[PDB]
Amino acid sequence: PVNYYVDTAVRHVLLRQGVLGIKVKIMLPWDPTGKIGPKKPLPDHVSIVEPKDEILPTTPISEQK
Amino acid sequence: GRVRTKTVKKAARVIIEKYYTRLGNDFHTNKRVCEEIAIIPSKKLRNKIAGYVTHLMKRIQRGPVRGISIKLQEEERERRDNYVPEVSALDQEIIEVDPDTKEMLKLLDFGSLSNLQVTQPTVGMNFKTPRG
Amino acid sequence: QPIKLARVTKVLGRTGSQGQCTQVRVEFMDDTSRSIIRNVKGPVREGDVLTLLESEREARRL
Amino acid sequence: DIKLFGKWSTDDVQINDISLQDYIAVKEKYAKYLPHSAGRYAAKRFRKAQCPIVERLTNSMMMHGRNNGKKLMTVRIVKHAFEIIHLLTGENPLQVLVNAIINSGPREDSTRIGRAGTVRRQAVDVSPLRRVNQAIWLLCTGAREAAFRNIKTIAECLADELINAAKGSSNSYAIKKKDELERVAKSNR
RNA sequence: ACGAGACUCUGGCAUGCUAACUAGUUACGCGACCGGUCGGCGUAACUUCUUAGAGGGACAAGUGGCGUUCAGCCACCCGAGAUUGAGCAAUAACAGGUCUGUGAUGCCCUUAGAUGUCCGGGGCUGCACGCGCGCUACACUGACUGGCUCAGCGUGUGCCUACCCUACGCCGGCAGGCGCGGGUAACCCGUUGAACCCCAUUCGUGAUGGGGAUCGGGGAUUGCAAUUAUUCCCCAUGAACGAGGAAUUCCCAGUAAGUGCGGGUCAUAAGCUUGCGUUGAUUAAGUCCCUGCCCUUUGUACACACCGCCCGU
Ligand SMILES: [Mg+2]
Ligand SMILES: [Mg+2]
């Protein structure tokens, strides 16, 4: 995931006394289709669909259509 | 080492607590259920979660589990806990009573009780564990 | 003294400077009622037979 | 009808040691035409007890660097010296090998002191598997250094080594080493 | 929450799916030899074999024990597989290495009889000696000589840039040389006819036909030059070495070790390294004994932290 969730850059800065090295790492947010970040979720992230609230039928009802 | 990580265990616990009705003792049906109701980005992780779900289903089959808490299961559990004997264990024809508690009851004004049977007191005053 | 066999009834543990000996419980093939602890040098498992040339020492517990 | 090579039966081989009966595999499920079966007996502990004893000898023959992995040469060296044991003794070579294995395995030997120690040695008993392993190793070593720098070919040194070990003679390197180990264990009792 | 795991690549399974004249296999024709053998020719079937996509498949899932009957561990069945191997890898630190990789660099130094840059010639190898990694051995479980028969990973004609991999024919013991073609590559080398190993032969226990250091005389190749001998070939010569003291290294399965082969380096070139197959084990399923390294409690007068601190003549 480090190859598509974090974007890295390394640069040099020429100053009077010498070179300063700067490293910038950005961890992209999960973006479903829209390019702000990766489309794939993190492999260890498990999302469980919330079950919808059903009502148990008390008596057998037959619906004719 | 086949020790499951917390990812697998928490995922399995949540899946069981949410979809206990759809699950059973079959690994190959449980894994399909998991892949239908959840979003697991890996097949190996899905298989591990389904295996632990099967293990936990077997565990709940013979009692309770400290991690799971199923709302419908608690009603049946307290229904089992609603056992009531035919005759109350506190309803005794004769209950033994020491002379001291008999005197206390007499001072309470309840000295007319009939079920009391005044048993003999102890003889030796040896109720302490020897020191050493 | 004669040479006599003994069947292993349970593996007690590992002993030695480098854990090279298995300390084990053995019951005698003929008597079948007297048992001792001995250290055996090599891979040992349930039910195999050790021939004891000496047969009355006892290995030290633990 | 699964004679080794194509000539040596197994139905008549009697281990008659009780202790090593479960660790010498020669008789019915372990009757094979050749002492070469690839096999995965090193994968799990104790499985090598399911390996036929002739294949264990064959594997132990590939030793001292220049002969590593040359298993066809070693199966040839066993086929010969079985042909030679039969000529010298008149008995089944498998029986001679089994008797040699029984006779050449130490029963006691010494380890470093008991629970702990760094001065002397303490006598202990030998596992049956370690007995068979040590017997094979000693027989192979005796043959190997009998054939070294000598016109006597291998498959002659090994045959005579196995014959002497079956006889219990002290002309055998394996018997000498077994006696030496057993005596040292006796002294450190 | 980071790290571990998960993850990606990779190894094993699929007669199930997708589909192939730059892969094949069956079948059928036509031929060559004695129904059989045809890497002989040709074209239907098709996809087992070959490629490579999608999906499937294993979860300690089943059974029996051990466990707080939990987390898990052991054994067994079924199964292609019941622990394949790598890649990536936290906080924090080292005065670790690199200014000799850079049009990365701050300060110094030098800058025209230059520390810039070409161009000759030396050196980098020089040899009383000490120390590492290694190669070849000390043979018969072997050398020699014929015969037989099996791989895999892959690399091939270049910006500058000269320099590619080679079949086939001929000439020459040989190393080579000369003509002719294919290939920018599942198309040609190539069906990669590897070595060990296998089969037979001669030797016959000794420095021997083991072993090949050293050295002489010839012959070629690449290069602008081969001497201090680039490399290769031939014929001669034929040293130590008979298994190695104290002391040490690396290793748990297609593994160690034998054995060749490719890539890099490369005008010329592997005793190196990085990969690949091939033959294929002994032993172990454990422990803190040695060596480390972690903790935990404990002591400190240390905190630049024991390479500390500190006392007296
Ligand atoms: Mg230690
Ligand atoms: Mg201080």
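Residue numbering for chain A follows Swiss-Prot; the residues present correspond to positions 163-227, in that order.
Recorded method for this deposit: electron microscopy, 2.6 Å.
The backbone N, Cα and C atoms fix where each Cβ goes, and this holds for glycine too.
Secondary structure from DSSP puts A:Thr195 (mutagenesis position) in coil. A mutagenesis experiment is reported in Swiss-Prot for this position, A:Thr195 to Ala, and the note states: No effect on phosphorylation by PRKCD.
Neighbour list (A:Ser209 (mutagenesis position), Cβ cut-off 8 Å, at least 6 residues apart, same chain): A:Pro203. DSSP classifies A:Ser209 (mutagenesis position) as strand under the three-state reduction. Here Swiss-Prot notes a mutagenesis experiment, A:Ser209 to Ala, with the remark: Reduced phosphorylation by IKKB.
Listed in Swiss-Prot is the mutagenesis experiment A:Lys214 to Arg, annotated as follows: No effect on sumoylation. Abolishes sumoylation; when associated with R-18 and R-230. Abolished ubiquitination by RNF10 in response to ribosome stalling and deubiquitination by USP10. Applying an 8 A CB threshold to same-chain residues 6 or more apart, the list for A:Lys214 (mutagenesis position) is empty.
For the mutagenesis of A:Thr221 to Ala, Swiss-Prot gives this note: No effect on phosphorylation by MAPK. Significantly reduces phosphorylation by CDK1 and nuclear accumulation. Greatly reduced phosphorylation by PRKCD. Abolishes phosphorylation by PRKCD; when associated with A-6. The structure shown keeps the original residue. The number of other Cβ atoms within 10 Å of the Cβ belonging to A:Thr221 (mutagenesis position), over all protein chains shown, comes to 4.
For the mutagenesis result A:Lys227 to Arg, the note given in Swiss-Prot is Does not affect ubiquitination in response to ribosome stalling. In the structure as shown, the Cβ atom of A:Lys227 (mutagenesis position) sits within 10 Å of 2 other Cβ atoms. In the three-state DSSP reading, A:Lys227 (mutagenesis position) counts as coil.
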Express the distance between the Cα positions of A:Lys227 (mutagenesis position) and A:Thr195 (mutagenesis position) as a whole number of Å.
40
Counting only residues 6+ away in sequence within the same chain, which have a CB under 8 Å from the CB of A:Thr195 (mutagenesis position)?
A:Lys201
